[PDB]
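Okay, so here's the structure we're looking at.
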Amino acid sequence: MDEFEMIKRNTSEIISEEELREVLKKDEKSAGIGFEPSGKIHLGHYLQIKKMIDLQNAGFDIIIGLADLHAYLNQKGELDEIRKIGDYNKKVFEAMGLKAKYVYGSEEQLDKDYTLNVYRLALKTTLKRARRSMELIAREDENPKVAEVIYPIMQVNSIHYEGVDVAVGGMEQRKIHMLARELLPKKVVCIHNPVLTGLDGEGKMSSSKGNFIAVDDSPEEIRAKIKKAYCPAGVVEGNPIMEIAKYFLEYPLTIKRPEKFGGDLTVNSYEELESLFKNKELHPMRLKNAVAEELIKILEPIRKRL
Amino acid sequence: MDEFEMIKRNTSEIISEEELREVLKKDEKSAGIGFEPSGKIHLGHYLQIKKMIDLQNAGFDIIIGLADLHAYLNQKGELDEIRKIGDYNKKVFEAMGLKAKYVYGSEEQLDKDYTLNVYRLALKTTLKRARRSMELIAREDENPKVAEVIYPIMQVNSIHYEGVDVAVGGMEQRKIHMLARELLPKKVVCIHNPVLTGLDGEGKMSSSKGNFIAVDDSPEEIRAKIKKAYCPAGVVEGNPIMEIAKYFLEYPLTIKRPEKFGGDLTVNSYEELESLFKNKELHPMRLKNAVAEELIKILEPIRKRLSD
Ligand SMILES: N[C@@H](Cc1ccc(OCc2ccccc2[N+](=O)[O-])cc1)C(=O)O
Ligand SMILES: N[C@@H](Cc1ccc(OCc2ccccc2[N+](=O)[O-])cc1)C(=O)O
C-alpha cells in the first residue's frame, strides 16, 4: 500500500530511507536513471525499468539517460549512430510502459557550462577515489586509460544538470553515487537494485556474456535458455531461476504436480517458494518448467508491442 | 647567423634538428608558446619571449597562449577576472617587441569540438604517461587529483587546435610535448628553452618564491636583489648572475677595475667571462655590479614603455 515500501520493494540499498521520506513530502520530485545503449535488452534492464515505473506511479517525474558518449569512453562501441541503437532502446522502454524524458548524453555533455563543472569536479576528486568507483563498471585495462577517471566525474556532474532528487541504478553504481553524494551541493538519494546472476551462474547477467534472456527472444528460446540454466537443488543464493522467481513473478501461482508425489502446489509467496526449494521439496526441472511459462506470458505483451 | 643558428641560440634541446630545417623551408609557418598569466613578469618570461622574437624574425607567425583556465586547474588562483591581469601581460610582451595573436584558453578550451577531442585523446593516453609528464609541473599534492591527469591532454589538444608547426616551451614541458609527438597526427617540432635558477640559487625563478627580477622592478631594487644573490666564486652552474650574463647581456663588455689588479678588462664572449670566474680572476662583487648595470640598461626601454 504505502508508497515507501512499494518503492523499497526489491531494492538492495536505499541511501537513505529517512532522506527519501523527507523528499516524498515534496510536491514535485524527479527520479533519474541512465543506461548505456545495448543491442539486446535483457532482464537486468527490466528490473530497473520496473522500479522507475514504481517511482513514476508514486508521483515522480522520470528522466532516463542514454549514455551514447560512454560507448566511446568505455570502448563499448566505436559506432557513430549508436543513437539508432538507443532509439530502439528508448522504444523498448516505452513498450514496457514508461513514458519518461529520454535525454541523450551527446546533447548535454559537450556544453561549455557542463564541461566547465567537469573540470571543477576534477579539482575535488582524487585519482584513488575515481578508480575505486570504476572497479565494477570499467574494463580494468592492463594499461589503464585516462578515460577511466573521466567517466565518474561526468557521471556525477550529469546528476547535477539533471537535478534529480532520486538517482537510481544498479549496485554497480554504488561508489560513483557515494562520490556524488560527497561532492555535489544537493544530496540526492540513491536507490540501488540487485545485480542479476546470469543463466551461466558464473558471472553477472550481461548481453555481451551471452548468459542473458531477452524480452525480444522467442518463446522457444526462453524455454531452451532456462532448460540449460544453472539451477542446483537446495540452492537459493546464486540461483538465477530463483532470482527470476523473486522479482519478475506474480503470486499466487500454481505449480503442476501429480498427487502421487505431492499434488498441485499453489504458492502465495516467494518465501514459501524459497522454503520449498531450499529443503528440496521442489525439483529444479519442475521449477524451470514453471518459471519459464510465466516469463513467456509476462514478456509476451512487450514482445507484440514491438 | 643563418636563421637556424639564430633560433638554436640559447636553446637546450630542439626536437628535431633536421625537422626544424624543413619547417623553415616552408614559406608559410607558425610557432606557438603558452603562458599561465602571472602578476609580475620576471626574467624567466623574458627569455621565452626573446626566442619567439627570434622565431618571429625568421618569419614564424607567433601565437601566445594564456592559460586562464589552468589558473583553477592547477589552483594557481581562484580569482575570476584573471583576464585583466593577463591583459597587462599582453602589453608587457609587446614592449619587449612581440606582436602576436594572443589566444585566451577559456575562449576555446570549452568548445564542443575541442572537448570531444579531449575525451578521444583520453582514450589513447594511459594514466602512467600523463602522471610522468606532470612531474616537473605538478603541485606535489599528497593525494593527487584527477585534474592533474587532465592537464597534459588539454595542452596536447590545444597544440592540435592551434596547428603551430613549432611548439616551444620550457624544459619542464618536455614530456607533454613528447606526448603530442606520439599522439597528434602532425608531428610538431619542439624547442625547449633552459630553466633559469633563482636568485636564492636553491630553487628556480618563480613569481611565488620571490627570487625573481621583474622587468618592472625599480633600478635600485635590481642592484639590491642582485647584491643578495647566490654568486659562488668559481661556480658557473646554478649561478643565477652567471645565467643572466649567458642569455641576456651583450658582448663585448669592459669591466671596470683599477690597474693594480689587472685594469679594465675587455670580455668579448660569455665563454671568456665563464673562463675568468672558474679561474678566480673575477670577484663576485665586480661581476654582480657589472651584470646589474648592464641589466638595467637592457630593461630600460621595456620599463619606460610601461610607465604612463
Ligand atoms: N553508468 C551507466 C551509464 C550512465 C551514464 C551516464 C549517466 O548519467 C546520466 C544520469 C545520471 C543520473 C540520473 C539521471 C541521468 N540521466 O541523464 O537521465 C547515467 C548512467 C551504466 O553503466 O550503464
Ligand atoms: N604550461 C605553461 C602554460 C601553458 C598552457 C597551455 C599551453 O597550451 C596552449 C598552446 C601550446 C602550444 C602552442 C600554442 C598554444 N596555444 O593554445 O596558444 C601551453 C603552455 C606553464 O606551465 O607556464
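Cβ from N, Cα, C; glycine included.
Record features (Swiss-Prot):
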type	residues	note
BINDING	A:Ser207	ATP binding site
MUTAGEN	A:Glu107 to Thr	Confers specificity for the non-natural amino acid O-methyl-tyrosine; when associated with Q-32; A-158 and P-162
MUTAGEN	A:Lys288 to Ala	Decreases the rate of aminoacylation more than 200-fold, without effect on tyrosyl adenylate synthesis
Count of other CB atoms lying within 10 Å of the CB belonging to A:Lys288 (mutagenesis position): 17
Near chain B - the recorded positions A:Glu107, A:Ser207, A:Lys288, filtered by Cβ distance under 8 Å: none
CB within-chain contacts under 8 A for A:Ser207 (ATP binding site), separation at least 6: A:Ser38, A:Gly39, A:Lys40, A:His42
Rounded Cα-Cα span from A:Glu107 (mutagenesis position) to A:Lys288 (mutagenesis position), Å: 44
Cβ neighbours of A:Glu107 (mutagenesis position) where a neighbour is any other Cβ within 10 Å: 11
Listed recorded positions with Cβ under 6 Å from ligand 1, out of A:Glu107, A:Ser207, A:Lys288: none
